[PDB]
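**Student:** So that we are looking at the same thing, I have put the structure below in structure tokens.
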Amino acid sequence: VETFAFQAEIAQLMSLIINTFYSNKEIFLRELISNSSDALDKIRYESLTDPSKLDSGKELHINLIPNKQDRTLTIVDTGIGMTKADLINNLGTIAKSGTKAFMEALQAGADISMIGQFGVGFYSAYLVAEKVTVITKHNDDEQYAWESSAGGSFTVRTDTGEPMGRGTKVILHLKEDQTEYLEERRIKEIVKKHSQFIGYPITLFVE
Ligand SMILES: Oc1cc(O)c(-c2ccnn2-c2ccccc2Cl)cc1CCc1ccccn1
């Protein structure tokens, strides 16, 4: 297991998301589904010129998996996935500029719901989760697990769990008072409200 420090700006963003009083928490789901849709667009585009890029799985979809026993909500996609360099370097490099622009917009009067317009929508997961585990597999790299409970650090390890083929799985270890996001009617409501026109099948699993 390797432990990394978040850049000061991203740690500041995470503390802002965790500490700010903001009731409209449900937008986290739209942000994660939007990320999945973008990663699926990327592999679809690449497969147009190289069909072998789909040897790791032809199906392009998103699954929403609630688990009341584990108190987790998992967002699974079969998108392009992320390499180790994405998890350690590339996400952070992109997030620094996005965070700065988002911070400036917030001071000017914008609200947390607009986070996605700054390319840092993933961190809205901390509105509802105490810990987030991200399992990912890119065609050019091994399967990895990124994890953070915030507090200024994240970990990266090789994942020896069930191999996924290709894509990204975001596991939200929900806060005790945010279990409404495990309810079927609540998730259906949020998907219909914010993610009605996503160009990939969204399957909401039942418990
Ligand atoms: O929820 C996700 C789902 C995904 O499929 C992917 C993904 C795979 C390949 N590209 N891509 C992508 C899609 C849209 C926007 C950015 C990206 Cl990198 C990424 C994230 C969030 C990743 C994340 C983890 C920790 C800290 C910050 N960010």
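Chain A is numbered as in Swiss-Prot, which gives 17-223 for the residues shown.
Backbone N, Cα and C atoms are what each Cβ position is placed from, and that goes for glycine too.
When I checked Swiss-Prot for this same protein, it listed these features:
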MUTAGEN   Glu47 to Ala  Strong ATP-binding. Strong interaction with HSF1, HIF1A, ERBB2, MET, KEAP1 and RHOBTB2. No effect on interaction with TSC1
MUTAGEN   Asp93 to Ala  Impaired ATP-binding. Strong interaction with HIF1A, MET, KEAP1 and RHOBTB2. Loss of interaction with HSF1 and ERBB2. Los of interaction with TSC1
MUTAGEN   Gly97 to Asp  Abolishes ATPase activity
**Student:** For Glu47 (mutagenesis position) and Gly97 (mutagenesis position), determine the Cα separation and express it in whole Å.
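**Tutor:** Per the Cα atoms, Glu47 (mutagenesis position) and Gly97 (mutagenesis position) stand 16 Å apart.
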**Student:** Sequence gap of 6 or more, Cβ distance under 8 Å: name the residues on the same chain that satisfy this around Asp93 (mutagenesis position), in order along the sequence.
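**Tutor:** In sequence order, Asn51, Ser52, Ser53, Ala55, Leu56, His77, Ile78, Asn79, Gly183, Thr184, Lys185, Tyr216 meet the Cβ cut-off.
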**Student:** Sorted by position, what residues of the same chain at least six away from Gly97 (mutagenesis position) have a C-beta under 8 A from it?
**Tutor:** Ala55, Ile59, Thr152, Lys153, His154, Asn155, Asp157, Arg182, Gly183, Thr184
